[PDB]
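Heads up: the structure comes next, in structure tokens.
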Amino acid sequence: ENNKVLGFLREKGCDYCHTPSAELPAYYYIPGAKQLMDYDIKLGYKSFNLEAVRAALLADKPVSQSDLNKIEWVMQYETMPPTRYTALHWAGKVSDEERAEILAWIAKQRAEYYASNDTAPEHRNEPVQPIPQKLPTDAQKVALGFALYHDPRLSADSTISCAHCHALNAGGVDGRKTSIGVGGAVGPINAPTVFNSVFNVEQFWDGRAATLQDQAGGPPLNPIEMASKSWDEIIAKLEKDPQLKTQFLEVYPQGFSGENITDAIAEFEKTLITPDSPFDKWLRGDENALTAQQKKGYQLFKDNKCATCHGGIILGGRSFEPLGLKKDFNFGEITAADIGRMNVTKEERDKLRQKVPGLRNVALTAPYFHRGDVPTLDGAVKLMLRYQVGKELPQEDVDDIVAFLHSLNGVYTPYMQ
Ligand code: HEC
Ligand code: HEC
Ligand code: HEM
Ligand SMILES: [Ca+2]
Ligand SMILES: [Ca+2]
Ligand SMILES: [Cl-]
């Protein structure tokens, strides 16, 4: 049944536009439309990478939620292949039968791997899931991580803790365009929320850190941020604190180290989740948790492809997408921060790609985009319609999507109670 889906993808010529492609032979091309056809071949690949899906299918593994979300969408609205190629020898039209089957195969992929038991039956096939209400953690290590998160001694100055860039009462963020580090260093990119970071595939806009623990070793030693020379410098200061040291040795009787401080902080960060958004309560069957407008907004959100990228538990955070997918973005000049994932991979296709932001709590993490230059949700939604979807929408529909986004404010239970 995996093989049935693979047979279909091969049959219909999807791989011609959604894999890395040689210049095709001349008899594939429509006279008068060679350029549009080359542009379509490239945009296909930029938009959707079928080699990822083929690879997962053949190891019998889960297809990513973004890839299911994309495929569902194209099947739902009957977009693929583009209708102008379907009378060609190499590209097939897709029948109602076949569409219904793919849509069914997605639904059982989502049921096997992604849907949660506690969401209402009617909503188990959504491209999105509620935040789990609890993650298992080690309570003693959480208490350490909580103290270290808020300890300015990890910075050269002893003035900056993690909280300076990620205040837990202000959405996990500093509310600045980009963050201000030691010596007043102005940083290169907008600081994302620590809320629900645990659900990201990888951490940092470029995805250069694999886990929360690896991420936590970054800012302490980054000259642009906390700017400590070494863990030795930091520990020489933490060592003079009995209360903290005594508690620390209780866990990790090895003593202070980068490994162990980053581990403590990471464990704390697994408690920085925000379940019971009005949206999540609605996914769990409470029909009155959303307004009429927010339900419409949610429908619009799916209709305009937002859930293709912003899917899963945190409505994003799961994949790397180019800023300017469907239309070149007005960078003015492209900086190293705009280059994004390519800094990590060195791959041309990753140029300008950026971890899709989870939209959980987005109403609380202004300003927006990685540049920190988009001050409102109205703006961010419009800019995403133009550049990521290739579309305009009337005001009233934008207002509705924005209302829906306000529904994603979860509930953080403060550590101390
Ligand atoms: C202190 C120990 C912490 C912890 C636990 C975190 N931060 Fe920050 N942070 C800052 C900026 C600008 C970014 C994005 C940087 C980039 O992409 O290059 C981050 C990123 C993170 C993440 C990743 C989250 C994600 O969704 O990708 C996490 C989990 C995180 N931080 C936690 C800015 C700052 C600071 C500015 C001066 C300081 C200080 C810190 N961070 C410190 C910490
Ligand atoms: C409906 C059409 C969509 C809405 C509504 C939003 N998106 Fe996206 N999105 C994508 C990326 C790669 C980013 C980060 C961009 C950057 O580098 O500046 C975003 C960002 C947003 C944001 C801002 C969130 C924040 O700053 O933390 C919002 C509010 C947002 N998106 C809403 C990627 C994609 C994507 C990929 C192809 C699509 C189809 C969409 N986004 C669609 C929507
Ligand atoms: C059944 C075969 C195919 C499947 C399953 C498929 C799937 C997809 C998917 C998942 C997307 C991403 C969703 C999106 O960005 O809108 C997409 C977009 C795209 N595909 Fe394909 N595709 C197929 C065939 C083709 C072919 C043969 C071409 C080119 C001749 C092509 C060109 C594109 C283009 C240009 C886009 C960007 C769409 C846009 O902006 O409207 N696709 N396709
Ligand atoms: Ca055909
Ligand atoms: Ca922001
Ligand atoms: Cl995923």
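Numbering, chain A: per Swiss-Prot, residues 46-462 in sequence.
Just so you know, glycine gets a Cβ as well, placed from its N, Cα and C.
If you draw a 10 Å sphere around the CB of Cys59 (heme c 1 binding site), it holds 23 other CB atoms from the protein chains shown. Under DSSP, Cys59 (heme c 1 binding site) is assigned to a helix (H, G or I) in the three-state scheme. What Swiss-Prot records for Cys59, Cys62, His63, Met125 is heme c 1 binding site.
If you look up Swiss-Prot, you'll see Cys207, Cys210, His211 marked as heme c 2 binding site, on the strength of a curator's inference. For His211 (heme c 2 binding site), applying a Cβ distance below 8 Å and a minimum sequence separation of six or more within one chain yields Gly217, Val218, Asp219, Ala236, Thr238, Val239. In the three-state DSSP scheme, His211 (heme c 2 binding site) is classed as coil.
For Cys351, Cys354, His355, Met429, the entry in Swiss-Prot reads heme c 3 binding site, with the evidence type a curator's inference. Over all protein chains present, the Cβ of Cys351 (heme c 3 binding site) has 26 other Cβ atoms lying within 10 Å.
The domain 'Cytochrome c 3' annotation in Swiss-Prot covers 337-454.
For the published mutagenesis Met82 to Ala, Swiss-Prot gives the following note: No change in activity using either ABTS2(-) or hydroquinone as electron donor. Under 8 Å, Cβ to Cβ, and six or more positions away along its own chain, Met82 (mutagenesis position) finds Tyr74, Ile75, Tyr130.
Among the mutagenesis experiments that Swiss-Prot reports, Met125 to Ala is described with the note: Decrease in activity using either ABTS2(-) or hydroquinone as electron donor. The NT heme is high-spin with a lower reduction potential than in the wild-type. The mutant is thermodynamically more unstable. Annotation note: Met125 (mutagenesis position) sits in a coil segment as assigned by DSSP.
Swiss-Prot documents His134 to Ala as a published mutagenesis change and attaches the note No change in activity using either ABTS2(-) or hydroquinone as electron donor. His134 (mutagenesis position) falls within neither a helix nor a strand when secondary structure is assigned with DSSP, and so counts as coil.
Cα to Cα, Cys210 (heme c 2 binding site) and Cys62 (heme c 1 binding site) are separated by 42 Å. The recorded positions near ligand 2, defined by a Cβ under 6 Å from one of its atoms, do not include any of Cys62, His63, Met82, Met125, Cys207, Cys210.
Among the listed recorded positions, namely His63, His134, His355, the Cβ with the most fellow Cβ atoms inside 10 Å is that of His355.
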